Amino acid sequence: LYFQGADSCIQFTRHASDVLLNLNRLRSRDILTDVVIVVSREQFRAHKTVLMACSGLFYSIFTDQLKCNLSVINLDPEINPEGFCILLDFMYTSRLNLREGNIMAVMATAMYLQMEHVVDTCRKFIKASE
Ligand SMILES: O=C1Cc2cc(Nc3nc(NCc4cccnc4)ncc3Cl)ccc2N1
Ligand SMILES: [K+]
């Protein structure tokens with residue numbers, strides 16, 4: 001479906017989420033993935049443009065003339081791979097699987113990746129939990 005947006009244009013309600021769903025399908029089938037992110041010896045395949053669109057750290061890395069060519073990126077080995085996995089899934093779905101057992105790891109990983117809206121959200125859920 002579509003609607004008449006704030007401008008004159010026709011706007012498609014599900015378009016952006018459909019694009020993201022299709023990018024996640026590509027990721028799931030390893031189609032056009034162009035980088036491996038390595039965390040504590042676990043490898044995660046992804047699309048650089050999606051990483052950059054969601055993360056300040058990945059934005060800085062891939063706009064750098066030297067680093068934009070890298071097909072492998074190592075993160076700080078103190079990073080929890082589960083924390084990374086949760087944020088990567090978020091990037092491709094808009095859904096953040098936050099819970100008691102993981103929220104601290106997720107918040108620390110989001111801070112490192114410069115995902116400021118996720119960091120704020122984590123703060124609110126920790127602050128309410130106290
Ligand atoms: O009108 C349109 C818009 C459109 C987008 C895409 N792109 C993708 N589709 C899927 N899966 C569904 C699919 C697979 C194979 C054939 N048909 C549909 N996964 C990933 C991507 Cl990137 C494919 C076809 C069409 N047709
Ligand atoms: K670790």
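Just so you know, the numbers here start at 1 and follow the chain as drawn.
According to its header, the structure was obtained by X-ray crystallography, 2.0 Å.
The backbone N, Cα and C atoms fix where each Cβ goes, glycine too.
Positions annotated as domain 'BTB' by Swiss-Prot: 33-100.
Swiss-Prot gives this note for the published mutagenesis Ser60 to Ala (Swiss-Prot position 59): Abolished ubiquitination by the SCF(FBXL17) complex. With a 10 A radius on its CB, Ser60 (mutagenesis position) counts 12 other CB atoms from all the protein chains. DSSP classifies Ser60 (mutagenesis position) as helix under the three-state reduction.
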